[PDB]
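Trainee: Supplied in structure tokens, the structure appears directly below.
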Amino acid sequence: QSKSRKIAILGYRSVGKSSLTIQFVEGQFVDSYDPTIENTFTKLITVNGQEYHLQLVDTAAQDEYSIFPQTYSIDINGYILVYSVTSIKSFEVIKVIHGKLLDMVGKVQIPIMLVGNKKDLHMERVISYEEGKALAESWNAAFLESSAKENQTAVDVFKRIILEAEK
Ligand SMILES: Nc1nc2c(ncn2[C@@H]2O[C@H](COP(=O)(O)OP(=O)(O)OP(=O)(O)O)[C@@H](O)[C@H]2O)c(=O)[nH]1
Ligand SMILES: [Mg+2]
């Protein structure tokens, strides 16, 4: 009765894939990392009374040239696509990533959500809320903005991808 989830987090370099994950897992914010290394965390959380066993695959940076597999993994229960509100490139890239992710997964019922991270960097935003939101809507995906400095926003990200898979 203790549910299980493997979640993959995707996106361009330095968008905050690791920071969000670490903030959600260890409750702290970090200034540096090992960019091209894949990392996997385990985290237990109770969402609405139900206990979930979480595996979080913090993938290495990908761009428009990264190879996406042609076939999905059964054991992966959902995908978080991250970009930074401070980087146009990361936004262009997350669209390419969604594209290649959709080729890989086909019609299979595995949730994909979109996260615009670094919302706390007000003076460096180059992507509006409406643009991320409308992109997500065009994908029939969920959308949140987040800051890896703000624990509750990282919580809301993972909670939402879990809830999508229950839908
Ligand atoms: N202010 C602010 N800085 C952030 C936020 N998220 C990440 N950063 C910073 O952005 C830089 C990149 O963060 P990472 O978590 O390493 O990004 P990443 O997606 O894991 O990048 P790769 O591992 O290279 O793929 C780091 O210096 C972080 O401290 C955020 O939400 N707000
Ligand atoms: Mg990473």
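Note that chain A is numbered according to Swiss-Prot, with residues 3-169 shown in order.
For this deposited structure, the header notes the method as X-ray crystallography, 2.4 Å.
Just so you know, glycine gets a Cβ as well, placed from its N, Cα and C.
Okay, these came from Swiss-Prot:
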BINDING   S16, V17, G18, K19, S20, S21, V32, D33, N119, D122, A150  GDP binding site
BINDING   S20, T38  Mg(2+) binding site
MUTAGEN   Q64 to L  Increased affinity for GTP
MUTAGEN   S130 to A  Abolishes phosphorylation by MAPKAPK5 and impairs GTP-binding
Trainee: Determine, from DSSP, whether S20 (GDP binding site) sits in helix, strand or coil.
Mentor: helix
Trainee: Find, among the recorded positions listed as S16, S20, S130, the one whose Cβ has the highest number of other Cβ atoms within 10 Å in the structure shown.
Mentor: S20
Trainee: If you count other Cβ atoms within 10 Å of each one's Cβ, which of the binding-site residues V32, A150 has the most?
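Mentor: When each Cβ's neighbours within 10 Å are tallied, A150 leads.
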Trainee: When you measure from each Cβ to the nearest atom of ligand 2, which of the recorded positions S16, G18, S20, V32, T38, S130 fall under 6 angstroms?
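Mentor: Near ligand 2, sequence order: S20.
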Trainee: Have a look around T38 (Mg(2+) binding site) and count the other CB atoms within 10 A of its CB, chains all included.
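Mentor: Taking all protein chains shown, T38 (Mg(2+) binding site) has 8 Cβ neighbours within 10 Å.
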Trainee: Identify which of the following recorded positions, namely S16, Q64, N119, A150, place a Cβ less than 6 Å away from any atom of ligand 1, and list them by sequence position.
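Mentor: Result: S16, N119, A150.
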Trainee: Please find, for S16, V17, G18, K19, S20, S21, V32, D33, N119, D122, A150 as listed binding GDP, the greatest distance between any two Cα atoms, in Å.
Mentor: 16
Trainee: Please tell me which one of the recorded positions listed here (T38, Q64, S130) sits closest to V32 (GDP binding site), measuring Cα to Cα?
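Mentor: Among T38, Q64, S130, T38.
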